[PDB]
Each structure stands twice: as C-alpha cells, then as structure tokens.
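S.K.: After the structure tokens below, expect a handful of questions from me.
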Amino acid sequence: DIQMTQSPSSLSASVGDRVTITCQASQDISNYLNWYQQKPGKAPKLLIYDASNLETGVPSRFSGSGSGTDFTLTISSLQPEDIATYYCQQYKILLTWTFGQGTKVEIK
Amino acid sequence: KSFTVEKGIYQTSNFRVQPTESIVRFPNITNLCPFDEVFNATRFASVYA
Ligand SMILES: *[C@@H]1O[C@H](CO)[C@@H](O)[C@H](O)[C@H]1NC(C)=O
Ligand SMILES: *[C@@H]1O[C@H](CO)[C@@H](O)[C@H](O)[C@H]1NC(C)=O
C-alpha cells in the first residue's frame, strides 16, 4: 500500500505574490509524480507531469521540484484567474493508483 | 543355481533395518515475498545503467 499527504489543507493570498504547496509520501517513489487542477466545473486538467516538466500550452508562472519523498509546487505570481482544486498523485505499480487529499486557495 | 546343496556353510545376502517415519524442518518466516515490485512494474531502467 502507498499513502500520500498534502499540506496545508487550505490557504489564501492576494495578487502578485508567491504561493507554495507541499506533497509528501511514506516511501521513496523516484520522481513518478504529477499534479492535476480541477476548477469547479467538469474537467480536471493536467498541469505538471513530472518532477519539473510542464505540459505544453500553459504559461510560465508555475514551477516545482522534489525527489525522494519531498515534493514542492509553487506559483511565482498569483493571478485572479486561479481559483480551483489541486492534487498530487503517483505511480510505480502497473495498477496501484491513488490521489492525495486536497488544497484550497482563496483570494485577498 | 542348482537343485542340490552339499554339506557346509554359505553366504547369500545382507539385511538392513527400515525406517518408519518422516520428518521435515524449515524456518518459521511467514512474510509474503515481494516479487510483485519488479515483474509487473511500470517503467524499467536503461541498459547502460
Ligand atoms: C520462530 O523462529 C524463531 C527463530 O529463532 C524462534 O526464536 C521462535 O521460537 C520460533 N517460534 C515462534 C513461534 O516464533
Ligand atoms: C503483476 O500484475 C499482474 C496484473 O494482471 C498480475 O497478474 C501478476 O500476478 C502480478 N505479479 C505478481 C508477481 O504478483
């Protein structure tokens, strides 16, 4: 079995600020992570599909890094068009898949 | 190999005693063995490494 954790459960900030988020694991999993964003609506979206590799078609305000079990994601300059849900998930078995818990953002 | 035996002594075969029971012994480790982690894993490494 594999279990995740996210931190913190929620936070809020204003425009033009740096924001960060942390995702932790119970054992090393060798940079097989990715993050998903899902605004209130229908379709979750893929944002970063590796340790530090981003999917095409997304502007460059996002970054992140990690290895072992320590993994951080961050946004350098918040913009008002960013109110959604975030998750981190992992994969090392052919089928043993699970998402995290959840991170909440609010604007000032 | 005949029907007639002359007076004397002879030696025919040998005898051995037989066992009656079977015994086995093994260590008492009862942990499931992790062959799963490698055979059906997702992505394998490179040949040069
Ligand atoms: C199992 O094996 C260990 C190995 O030393 C032994 O100490 C123990 O008595 C054995 N039996 C049990 C029930 O653990
Ligand atoms: C690996 O996964 C497959 C999935 O179908 C399973 O059949 C197989 O038994 C697994 N390997 C081991 C060693 O359990």
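Residue numbering for chain B follows Swiss-Prot; the residues present correspond to positions 304-352, in that order.
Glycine is no exception: its Cβ is also placed from the backbone N, Cα and C atoms.
Under its mutagenesis entries, Swiss-Prot includes B:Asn331 to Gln with the note: Reduced viral infectivity. One entry in Swiss-Prot concerns the mutagenesis experiment B:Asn343 to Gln. Its note says: Reduced viral infectivity. For the natural variant B:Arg346 to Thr, the note given in Swiss-Prot is In strain: Omicron/BQ.1.1, Omicron/XBB.1.5, Omicron/EG.5.1. Swiss-Prot lists B:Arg346 to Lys among its natural variants, and the accompanying note reads: In strain: Mu/B.1.621.
Help me understand the surroundings of these features in the structure.
M.R.: According to its DSSP assignment, B:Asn331 (mutagenesis position) is coil.
B:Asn343 (mutagenesis position) has a Cβ environment of 10 other Cβ atoms inside 10 Å. According to DSSP, B:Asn343 (mutagenesis position) sits in a coil region rather than a helix or strand.
Residues near B:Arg346 (variant position) in space but far in sequence (CB under 8 A, at least 6 apart, same chain): none are found.
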S.K.: Between the Cα atoms of B:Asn331 (mutagenesis position) and B:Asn343 (mutagenesis position), what distance do you get, rounded to the nearest Å?
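M.R.: With the alpha carbons as reference points, the distance is 28 Å.
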